[PDB]
Number of protein chains: 2
Amino acid sequence: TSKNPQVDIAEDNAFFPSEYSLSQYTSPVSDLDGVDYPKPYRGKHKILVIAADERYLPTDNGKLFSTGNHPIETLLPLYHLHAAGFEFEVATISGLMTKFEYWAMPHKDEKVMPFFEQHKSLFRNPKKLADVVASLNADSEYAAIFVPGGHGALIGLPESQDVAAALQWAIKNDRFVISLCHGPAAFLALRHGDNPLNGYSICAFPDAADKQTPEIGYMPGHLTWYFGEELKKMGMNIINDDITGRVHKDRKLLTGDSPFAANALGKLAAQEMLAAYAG
Amino acid sequence: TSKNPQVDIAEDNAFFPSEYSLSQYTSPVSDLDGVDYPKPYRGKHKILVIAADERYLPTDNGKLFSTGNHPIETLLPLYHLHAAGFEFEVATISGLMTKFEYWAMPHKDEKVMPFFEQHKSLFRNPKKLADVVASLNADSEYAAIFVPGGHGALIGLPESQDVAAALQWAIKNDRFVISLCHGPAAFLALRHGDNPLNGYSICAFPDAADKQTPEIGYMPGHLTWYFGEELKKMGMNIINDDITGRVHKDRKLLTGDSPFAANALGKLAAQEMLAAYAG
Ligand SMILES: [Mg+2]
Ligand SMILES: [Mg+2]
């Protein structure tokens, strides 16, 4: 298999991951398992998903990485949560359609694919995050904010006033915040203000791993900044230095380290959320 | 050549124009000519370009047309205007990078390609239109607003409060408004208010032509609405029913009918703008 970045001809100077890197980091079938919720939540609260509206991430040599949200990271936790009785709605900063890394889609997965087909409209036709925020109050029917990973989470979210406002709402109102991989870079949106996530501990994708990708062609160049180091400056603790599929719970902040953590995170989120609403 | 829509694998259920339609509607070299401005403008006023931030246009069967701004329509008028002494700056509604129809890029054009390479950063790193608007006043160093065509102009622009505000500024302050092909759909942003473009006459891409494309595979499905009919309801006059490369001037509203009109529009814009600033 080739280690050369694969041209994405839709865009100028843009590349998908190399054939070789895809063979290491994607599969046609996910690890979804353990969706066993005999007494689901029956209320109306939903997961608010903050997703990526831009597919193209600039790298350090000017080439664009053709990325987006990671479909395993976003669909597996949502599958468990939906099974536990929590439907979801999607928002992007612009209001433009969610942009997925389709090259990581588990295309042969007999459970995840039907789930995607059923719900793809929600991703393709999201709300504008600012509109959701304008309406938020103590009674809002959102049980959690979910920020899926994929390198698309690095675009816009870390700088977004709307994301900051949403996260402040969730914490003030004792709701869940769920994220994994590069998703927690969205927490950087809080850098300008009083920072309600100061002191919190998380799993996240290690910055060190992002420096080993470009050589095998998973990205066409290096990242121009590293979210982990920045989150540490923002007073957050990253508990892992490796990729093991680890998940962590700190109060109502539930996180995972990588795509490998996606199934475990769905389980932890479902368990925690059911308990909180029960009842 | 095949008339089958060509899959754009970056996105789910999305298609580029068919091989056959590309052979009819694109060329490796543009018709750029007549750039002869012996006494250019020397001031600081620029063209403000309102461009497309979304590549994917939903068609009536659920397939996405992989479109964007048309590079001939956007680069040819800008080439003439730059030669006449008017530099440009780019804004999108979201602030995300301009999305071009790269499949229409005149890749062998020895004049246009170097111009694109020189200025591609301006398209890739645009301002957010709302930020530009917040700052607008009587002394703003914008000589014109340019809305290039391509089917990407149909996305967001026709519904945009920021676009409405920009156009109201231009008209109130007796600046130029330049557009061609589907670009004038952006004028639909004025539908909610007092409509300062009521009564104005334009060239535009004929709605009838958009109903003949999908059969030859230029788009993967039909449009769900037609901008010409809507602009007529909004009190504007469309003077052409065909595609001939026609351009029109009504006061300071300068328009063209199609990519064929792009060179002529650059010339008309340059001539009109030089005269207005002279001096
Ligand atoms: Mg190498
Ligand atoms: Mg047919």
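In order, the residues displayed for chain A correspond to 5-283 in Swiss-Prot numbering, which applies throughout.
This deposition comes from X-ray crystallography, 1.6 Å.
Cβ atoms here come from the backbone N, Cα and C positions, even for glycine.
Under mutagenesis, Swiss-Prot gives A:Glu77 to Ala with this note: Loss of glyoxalase activity. Residue environment of A:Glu77 (mutagenesis position) contains 31 other Cβ atoms, counted within 10 Å of its Cβ in all protein chains. In the three-state DSSP reading, A:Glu77 (mutagenesis position) counts as helix.
Every protein chain shown contributes to the tally, and the Cβ of A:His123 (Zn(2+) binding site) ends up with 17 other Cβ atoms within 10 Å. Summarising the annotation, Swiss-Prot assigns Zn(2+) binding site to A:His86, A:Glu91, A:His123.
For A:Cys185 (mutagenesis position), applying a Cβ distance below 8 Å and a minimum sequence separation of six or more within one chain yields A:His74, A:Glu77, A:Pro152, A:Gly153, A:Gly154, A:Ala157, A:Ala208, A:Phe209, A:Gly260, A:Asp261, A:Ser262, A:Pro263, A:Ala265. As a published mutagenesis entry, A:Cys185 to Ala appears in Swiss-Prot alongside the note: Loss of glyoxalase and aminopeptidase activities.
When secondary structure is read from DSSP and collapsed to three states, A:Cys185 (mutagenesis position) falls in the coil class. Annotated active site, nucleophile per Swiss-Prot: A:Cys185, in sequence order.
Under its mutagenesis annotations, Swiss-Prot gives A:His186 to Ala the following note: Shows approximately 17% remaining glyoxalase activity compared with that of the wild-type. Counted within 10 Å of its Cβ, the other Cβ atoms near A:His186 (mutagenesis position) come to 29, all protein chains included.
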A:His123 (Zn(2+) binding site) in three-state DSSP notation: helix
Between A:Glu91 (Zn(2+) binding site) and A:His186 (mutagenesis position), the C-alpha gap once rounded to whole angstrom: 23
Distance from A:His186 (mutagenesis position) back to A:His86 (Zn(2+) binding site), taken between C-alpha atoms, in Å: 23
Among A:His86, A:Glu91 [binding-site residues], residue with fewest other Cβ within 10 Å: A:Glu91
Pairwise Cα distance for A:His123 (Zn(2+) binding site)/A:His186 (mutagenesis position) [Å, integer]: 23
Secondary structure at A:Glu91 (Zn(2+) binding site), reduced by DSSP to three states: coil
